[PDB]
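J.: Just passing along the structure, written as structure tokens.
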Amino acid sequence: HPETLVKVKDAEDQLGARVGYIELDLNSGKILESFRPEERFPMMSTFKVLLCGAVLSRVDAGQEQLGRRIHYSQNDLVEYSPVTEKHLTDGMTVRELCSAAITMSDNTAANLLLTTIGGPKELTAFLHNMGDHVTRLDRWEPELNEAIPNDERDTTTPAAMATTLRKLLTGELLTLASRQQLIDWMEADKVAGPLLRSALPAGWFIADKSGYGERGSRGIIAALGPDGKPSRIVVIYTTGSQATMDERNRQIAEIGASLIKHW
Ligand SMILES: *C(=O)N1C[C@H](NOS(=O)(=O)O)CC[C@H]1C(N)=O
């Protein structure tokens, strides 16, 4: 709606920064509203959904098994590793690492999964081969969150990210079991409380992944809808603002409150 578009415009003004927005219909793929859809924004932690899609694609092919146990060390631990720091002795399974990367945004879990597929280049090659020639990953955690202005590394566009998520969640690429595992992890997100979830009415489904980085970077990707079933995809990114994290949270939640109210 124009009201949601106005709310996105307001956010840009109140944050003093670019906001990228896409609202996409899940069944048909039709864009319902957009804002700066072809502009690039840092993905930040939102890339972890695409990373575990690559992992699931390798699981489907038998190049990976979800039960496979990965043992790592203390020198592999990077900043923000709330789950992987607890499993240095027993290791973790690929399934557990994807749950940690998506549900808790564990950074070491993300790096360990990137190694299983061959690094940020193979993730980009995976995205390339599924029809996304726009989104690119180039660096590891935490360096991928630098959000240097006009740097194209580790970026997506609202339009590319929204269509790629759709394909991963509902497209022919992954097997039904893998599509279901990916949306399960996302539905179990526990670090996106103050964003779209804060605007969600009772009984609504949401499966999302948020992120933040340097230079005021903040974002979220989600599939959501009424009656306990997802029906649409929303992508919101921003970068450049000196605003506090709580401000950016509130601006994104008000965009969500807006699109929920004219659903
Ligand atoms: C993702 O952008 N990141 C991982 C972690 N959690 O933040 S999130 O919940 O918004 O994903 C810490 C911050 C950030 C990072 N610097 O990697």
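Residues 24-286, in that order, are what chain A shows, numbered as in Swiss-Prot.
Just so you know, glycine gets a Cβ as well, placed from its N, Cα and C.
When I checked Swiss-Prot for this same protein, it listed these features:
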| type | residues | note |
| --- | --- | --- |
| ACT_SITE | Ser68 | active site, acyl-ester intermediate |
| ACT_SITE | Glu166 | active site, proton acceptor |
| BINDING | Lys232, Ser233, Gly234 | substrate binding site |
| VARIANT | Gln37 to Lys | In TEM-2, TEM-3, TEM-8, TEM-16 and TEM-24 |
| VARIANT | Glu102 to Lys | In TEM-3, TEM-4, TEM-6, TEM-8, TEM-16 and TEM-24 |
| VARIANT | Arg162 to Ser | In TEM-5, TEM-8 and TEM-24 |
| VARIANT | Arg162 to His | In TEM-6 and TEM-16 |
| VARIANT | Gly236 to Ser | In TEM-3, TEM-4 and TEM-8 |
| VARIANT | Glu237 to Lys | In TEM-5 and TEM-24 |
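Locate each feature and note its surroundings.
T.: With a cut-off of 8 Å between CB atoms and residues at least 6 apart in sequence, the same chain places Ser128, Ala133, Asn168, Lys232, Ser233, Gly234, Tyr235 near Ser68 (active site, acyl-ester intermediate), listed in sequence order.
Take the CB of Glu166 (active site, proton acceptor) and look out to 10 A: across all protein chains shown you find 11 other CB atoms.
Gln37 (variant position) counts 14 other C-beta atoms within 10 Å of its own C-beta, drawing on all protein chains shown.
Around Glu102 (variant position), taking its Cβ as the centre, 8 other Cβ atoms fall within 10 Å, counting all chains.
Cβ environment of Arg162 (variant position): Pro143, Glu169, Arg176, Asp177 lie under 8 Å away, each six or more residues apart in the same chain.
In three-state terms derived from DSSP, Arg162 (variant position) belongs to neither a helical nor a strand segment and is classed as coil.
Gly236 (variant position) has a Cβ environment of 20 other Cβ atoms inside 10 Å.
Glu237 (variant position) carries neither a helix nor a strand DSSP state and counts as coil. Within the same chain, residues at least 6 positions away in sequence whose Cβ sits under 8 Å from that of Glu237 (variant position) are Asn168, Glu169, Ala170.
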J.: Which recorded positions from the set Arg162, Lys232, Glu237 have a C-beta atom lying less than 6 Å away from ligand 1?
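T.: Correct list: empty, so none.
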J.: Roughly how many Å separate the Cα of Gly236 (variant position) from that of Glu102 (variant position), to the nearest whole number?
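T.: Per the Cα atoms, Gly236 (variant position) and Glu102 (variant position) stand 13 Å apart.
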J.: Hey, how far is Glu102 (variant position) from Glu166 (active site, proton acceptor), Cα to Cα, in Å?
T.: 11
